[PDB]
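Chemist: Please see the structure below; I have some questions.
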Amino acid sequence: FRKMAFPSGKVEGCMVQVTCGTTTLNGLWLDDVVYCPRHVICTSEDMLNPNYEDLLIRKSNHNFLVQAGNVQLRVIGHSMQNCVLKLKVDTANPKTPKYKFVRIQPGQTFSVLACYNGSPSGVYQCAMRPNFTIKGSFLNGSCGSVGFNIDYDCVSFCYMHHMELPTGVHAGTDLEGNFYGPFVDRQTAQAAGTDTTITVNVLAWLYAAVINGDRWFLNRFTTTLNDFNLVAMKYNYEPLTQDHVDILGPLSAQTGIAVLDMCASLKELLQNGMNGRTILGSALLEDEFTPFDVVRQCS
Amino acid sequence: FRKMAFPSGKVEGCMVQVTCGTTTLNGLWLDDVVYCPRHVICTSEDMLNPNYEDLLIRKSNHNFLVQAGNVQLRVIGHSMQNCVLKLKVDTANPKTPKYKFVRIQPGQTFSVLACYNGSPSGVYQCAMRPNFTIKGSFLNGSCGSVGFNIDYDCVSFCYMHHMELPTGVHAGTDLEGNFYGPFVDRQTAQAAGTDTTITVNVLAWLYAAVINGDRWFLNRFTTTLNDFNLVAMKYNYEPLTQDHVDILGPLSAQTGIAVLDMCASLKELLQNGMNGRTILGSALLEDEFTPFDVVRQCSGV
Ligand SMILES: *[C@H](O)[C@H](C[C@@H]1CCNC1=O)NC(=O)[C@H](CC(C)C)NC(=O)OCc1ccccc1
Ligand SMILES: *[C@H](O)[C@H](C[C@@H]1CCNC1=O)NC(=O)[C@H](CC(C)C)NC(=O)OCc1ccccc1
């Protein structure tokens, strides 16, 4: 049982490099449009406090240098949608997959294809934290890298990278240009809300540990849904809903452990700690596997 | 600090399915050759105790179904090389990347593209353990999935998947069909040797901590390589090779911390524990990041 990302080939064929003056970042080329973060139009001084509409009206098509590998693509239009710039190009990307733009909810997961200068560097799995940050691995020049899920050949784009907070976590937008969370695309120190742990994910991962022959944390105690949620909230865990309990149904049926029995197990785990033991090789309770992630990997 | 796979697109374009009778696994299509585990030619019952030379005698080119998606590739020749089958097909794969076949050492990492029915399913980072197993995530029908590194557009294939051991770890071959470790492709009870911690990777991880400012564990001592190796073995840590000292060179230069000084720091951690302190926010010493993985992630490679 490992943190597993989607194969990135369908997205790799869409990455390009976008340059305006001195600033370089990545763009997503679908059909005849290139999507990228709007702060590519900023100089260093601009970034500190930009007025984007005012900055954008002063740009021409030829201020945008888009490169797909060695080939320049000619920009023939441009518009702005929220924090995302849409560059109309004179060539259609032949490698455009079947795709959709989706806005994901907190606790959901996706794969990130980290890119620099329009070239893919690495792929890894992330979750949208409840405070709408993501614990990523991004360096300078990674903006415009996207997050995605893949279902039967259709790529669901859910994230585009824009920045790193002073705490080292990351913030971005959906493909419509709207930030996840209370962040803005300005070069200013920004704090996130207090993060919480994704409870339904922790339970899914505890079920993964059982499917893989680890049971040390189980007990014979029981709990009601409301009594578990009281303890969970006390420990900065998100509430468990009945929808979550249902979503865990297959994992419960597979292992024969009722959801509320696994809740009792996690409650003890939260109140006693792990006593220096590990679960699936982890000294901490892991919350970036969804129930579907566990099912996909285990079955 | 997270495990990051290589982008998998160059390998995805090479995955096909190979069927004999009812047995289907994955194959690797490079130029006009398809590489796959030789037990594709086994029936359910023949896997218990297979005679591969005799099983292959009864096979002809026309007994092999090679498909890229639903499109059949005609097999025009077959041979066995160690535990892999090489199927000559009549079409050169137009998506063949620049590539090499390499045999990796214990402790080296690679990305695995897990495939089923020749269809890629996920990608994750693995390390070759010192007992020559990998802690993989594989299901029925994953055999023939490959593990690989990429350097400057050249894909180095290092692993092809063949089996699961009773402890739940996995075993396989290089792309010349030579098993890593002392395993055989027979459905027999086999057991991985006792595992050990990958010292060179723990050291890499200590350097990564130092690069990020977490350096409380740096002590005022040093040690010789031989003295360190003798103590490390007492803690179930691998001995260091001369090549291990050399691949730590770049991190040693970047931090100004001598490799043998860092060794003496790790020794103190082994003899006294961490005293309830963390390193990169972990209470456990991590051993599946190589020196290259640390560099690759701190740079924009
Ligand atoms: C895009 O390549 C870049 C990604 C950052 C670079 C460092 N790690 C990343 O993920 N984005 C920015 O540099 C971004 C641009 C703004 C105009 C949105 N700025 C940023 O991330 O700095 C945030 C920050 C500002 C001031 C203090 C502390 C952090
Ligand atoms: C090839 O797809 C398969 C991979 C196994 C399937 C379960 N998880 C895996 O990694 N390899 C075999 O089935 C292999 C074939 C022999 C000729 C080497 N046998 C094997 O792995 O035996 C152990 C085992 C078999 C079936 C389920 C679980 C373990």
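Residues 3266-3564, in that order, are what chain A shows, numbered as in Swiss-Prot.
Each Cβ is built from the backbone N, Cα and C atoms, and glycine gets one as well.
Found this in Swiss-Prot, in case it helps:
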| type | residues | note |
| --- | --- | --- |
| ACT_SITE | A:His3304 | active site, for 3CL-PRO activity |
| ACT_SITE | A:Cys3408 | active site, for 3CL-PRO activity |
| VARIANT | A:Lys3353 to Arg | In strain: Beta/B.1.351 |
| VARIANT | A:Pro3395 to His | In strain: Omicron/BA.1, Omicron/BA.2, Omicron/BA.2.12.1, Omicron/BA.2.75, Omicron/BA.4, Omicron/BA.5, Omicron/BQ.1.1, Omicron/XBB.1.5, Omicron/EG.5.1 |
| VARIANT | A:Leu3468 to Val | In strain: Zeta/P.2 |
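In the displayed structure, how are the listed features positioned relative to their neighbours?
Modeler: Secondary structure from DSSP puts A:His3304 (active site, for 3CL-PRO activity) in a helix. Long-range Cβ contacts of A:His3304 (active site, for 3CL-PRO activity) within its own chain (separation 6+, distance under 8 Å): A:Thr3288, A:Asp3311, A:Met3312, A:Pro3315, A:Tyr3317, A:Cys3348, A:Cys3408, A:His3427, A:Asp3450.
Cβ neighbours within 10 Å of A:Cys3408 (active site, for 3CL-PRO activity), excluding its own Cβ and spanning all shown chains: 25.
According to DSSP, A:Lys3353 (variant position) sits within a strand segment. A:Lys3353 (variant position) is surrounded by 15 other CB atoms, counting those within 10 A of its CB over all protein chains shown.
Under the three-state DSSP scheme, A:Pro3395 (variant position) falls in the coil class.
Every protein chain considered, the tally of other Cβ atoms within 10 Å of the Cβ of A:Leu3468 (variant position) stands at 29.
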Chemist: For A:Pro3395 (variant position), what residues in its own chain, 6 or more apart in sequence, show a Cβ-Cβ distance under 8 Å?
Modeler: A:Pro3371, A:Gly3372, A:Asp3460, A:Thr3461, A:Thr3462, A:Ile3463, A:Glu3503
Chemist: Which of the three DSSP-derived classes (helix, strand, coil) applies to A:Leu3468 (variant position)?
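Modeler: The residue in question, A:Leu3468 (variant position), is helix (DSSP, three-state).
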Chemist: Filtering A:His3304, A:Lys3353, A:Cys3408 (recorded positions) by proximity to ligand 1: which pass a Cβ cutoff of under 6 Å to any of its atoms?
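Modeler: From A:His3304, A:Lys3353, A:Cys3408, counting a Cβ under 6 Å from ligand 1 as near, the near ones are A:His3304, A:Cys3408.
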